[PDB]
Amino acid sequence: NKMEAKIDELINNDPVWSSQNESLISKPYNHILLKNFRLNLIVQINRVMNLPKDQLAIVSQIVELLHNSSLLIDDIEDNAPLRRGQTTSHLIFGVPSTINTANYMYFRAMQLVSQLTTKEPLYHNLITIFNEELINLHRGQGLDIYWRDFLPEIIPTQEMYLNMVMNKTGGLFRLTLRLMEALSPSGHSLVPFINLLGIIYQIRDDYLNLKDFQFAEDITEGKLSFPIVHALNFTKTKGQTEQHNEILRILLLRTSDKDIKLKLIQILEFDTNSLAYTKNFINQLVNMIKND
Amino acid sequence: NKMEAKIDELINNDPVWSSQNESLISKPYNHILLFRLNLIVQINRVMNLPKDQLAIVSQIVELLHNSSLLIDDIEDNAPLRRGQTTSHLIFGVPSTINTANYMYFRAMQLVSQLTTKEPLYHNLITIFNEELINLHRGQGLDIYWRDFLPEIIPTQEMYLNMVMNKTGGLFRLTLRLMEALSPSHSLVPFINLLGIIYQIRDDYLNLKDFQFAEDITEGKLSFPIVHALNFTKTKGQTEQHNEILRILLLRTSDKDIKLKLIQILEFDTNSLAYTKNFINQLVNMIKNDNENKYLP
Ligand SMILES: CC(C)=CCC/C(C)=C/CC(C/C=C(\C)CCC=C(C)C)(P(=O)(O)O)P(=O)(O)O
Ligand SMILES: CC(C)=CCC/C(C)=C/CC(C/C=C(\C)CCC=C(C)C)(P(=O)(O)O)P(=O)(O)O
Ligand SMILES: [Mg+2]
Ligand SMILES: [Mg+2]
Ligand SMILES: [Mg+2]
Ligand SMILES: [Mg+2]
């Protein structure tokens, strides 16, 4: 009877969640917070969208949660040891807590959308954009991960890699902009532009990762970067069998040996000219804007 | 010129995605597909959702359920899920995490297809939202206790609230959606008690079937363990309290060491007996529910 009442009380109330609990399970996330330029893009874009700063704040909050959560997970998936010159959360708090916290923040983010409007028609568009771009994000990420973890099952071509980027990187970039375009109280859609900004961003990330070495973690990962994809297809094309295989073998070692990583890079520098190709590819993309 | 052409085309289109791609990413989910729908069908008798809108609800629930099992096995370092090899051991942790999270959002998208009524949608999303949030909190606490042991040893109360969040999330989600779509007293209190019977029973059966008892290997703060731990602390049984902690902290597969911890629960604290009793009472709260305060 006393137990029965304590239970009766329980099952008839909402589940209990204290602020301490909230603090406890937010450790992996608070860690990565300690790591502005994401708001510079939002403030600029806004110069054109004209959103009241009240709503722009809630937009900035949604994107950061989604962004920081993405990084918490991408690090697990990529077995990354450092993020922004700091130990990654999964190495401190563990993979289990990090996955849960990150996925949890995805839903806190989703919850904040209610705060952008009272308008039922608008709200629905918002949730849809939120849904679509998150679905796109996971698709690209699924390919980048599949290609990597199952190499050499599939050697992506420049086209396949770019579709993957349109999904993955474009995902976050389109989410931010598409949401603002729906809240804008006010020319043409800036989506095409943000997609190009996303592609340039990703290929420059892939590129600087190797040039900054020449610590090239992307090689330790086995990632099918823009430079590696060109090297692999170039090599198959010109009949360079041993080079094509050494590239695959090195990617598959998941090595942190600096000399082995340097060898690979010099292969992309003198043998396949992938570094130059990529540099040019980036410049051309930028020129497409600068010459618009 | 020609490169400019292709890029232009690319950025002016939706991201490309074929079904072959869809198949790649689904592999980890398909692997886990290889009684619940009966419970949903049964519940509809009072809800009366049109066999079709009910299929969708059913699909949403299945995506979520199956997806959380894939993530939970990664978090629990489980080598087996119903006799077969767990997905992350076959497809790796990265793809499995991603495929499971992708499915969460596919589930979130099916919600838009239950209704086209603007208020009713906002209420379905809210429900979906709230329950997924409660589910992650319960899981977060469950993992936290397990991974920070012995910083915090939960009490029966703490444990049960963790269950209301975790196990209650997936049970309530299903029920609150159905009740909201119903064309026809809430059964949420009843689903809550159910979830609790189910979880305490899950923890109970895990040890009893052995008497592989993976929960021990996992180091989990299961219901019998929570009892044992607070039972020895109360009776001041120092060694035994520490011995229980020591075994959980071993993350062992040692059949012999697992046996010992169980020996402790059976002989020293009688936690297993205490739990069998607990379950029964909860059920009687339902069995002896005359006037149907909980039952329909
Ligand atoms: C977890 C899921 C589905 C997706 C996660 C996708 C992400 C963020 C991956 C992280 C990497 C690329 C960085 C990006 C895209 C930052 C974008 C910045 C904005 C300001 C939008 P990195 O590790 O940081 O180099 P990647 O090299 O692994 O491609
Ligand atoms: C991934 C996130 C946030 C939450 C996941 C929560 C889950 C599913 C945990 C799995 C376990 C409990 C079993 C359940 C819930 C049976 C399926 C439920 C139905 C309602 C049919 P188990 O491993 O199967 O014993 P647990 O013992 O680890 O608590
Ligand atoms: Mg990465
Ligand atoms: Mg990556
Ligand atoms: Mg589990
Ligand atoms: Mg678990």
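These residue numbers are counts, starting from 1, taken along the chain as shown.
The header says X-ray crystallography, 2.5 Å.
Each residue, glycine too, has its Cβ placed from N, Cα and C.
Per Swiss-Prot, Mg(2+) 2 binding site is recorded for B:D72, B:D76. According to Swiss-Prot, the feature Mg(2+) 1 binding site maps to B:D72, B:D76, an assignment based on experimental evidence. While the structure shown retains the original residue, Swiss-Prot records the mutagenesis experiment B:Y104 to A (Swiss-Prot position 107) with this note: Reduced affinity for isopentenyl diphosphate (IPP). The annotation that Swiss-Prot gives for the mutagenesis experiment B:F105 to A (Swiss-Prot position 108) reads: Reduced affinity for isopentenyl diphosphate (IPP). Per Swiss-Prot, mutagenesis B:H136 to A (Swiss-Prot position 139) is noted as: Reduced affinity for isopentenyl diphosphate (IPP).
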Q) Quick one: 5 residues missing from B:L34 to B:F35, so how many Å between their CAs? A) 14
(Q) How many Å lie between the CA of B:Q211 and the CA of B:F212, given 6 residues are missing there? (A) 9
Q: Go through the mutagenesis positions B:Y104, B:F105, B:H136 and pull out the ones with a Cβ less than 6 angstroms from some atom of ligand 6.
A: none
(Q) Take the recorded positions B:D72, B:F105, B:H136 and keep those with a Cβ under 8 Å from any chain A Cβ; what remains? (A) B:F105, B:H136
Q: For B:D76 (Mg(2+) 2 binding site) and B:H136 (mutagenesis position), determine the Cα separation and express it in whole Å.
A: 15
(Q) Cβ under 6 Å from an atom of ligand 5: which of these recorded positions qualify? The list is B:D72, B:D76, B:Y104. (A) B:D72, B:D76
Q. Across all chains shown, how many C-beta atoms besides its own are within 10 angstroms of the C-beta of B:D76 (Mg(2+) 2 binding site)?
A. 20
(Q) Could you check which of the mutagenesis positions B:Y104, B:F105, B:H136 is the closest Cα neighbour of B:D72 (Mg(2+) 2 binding site)? (A) B:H136
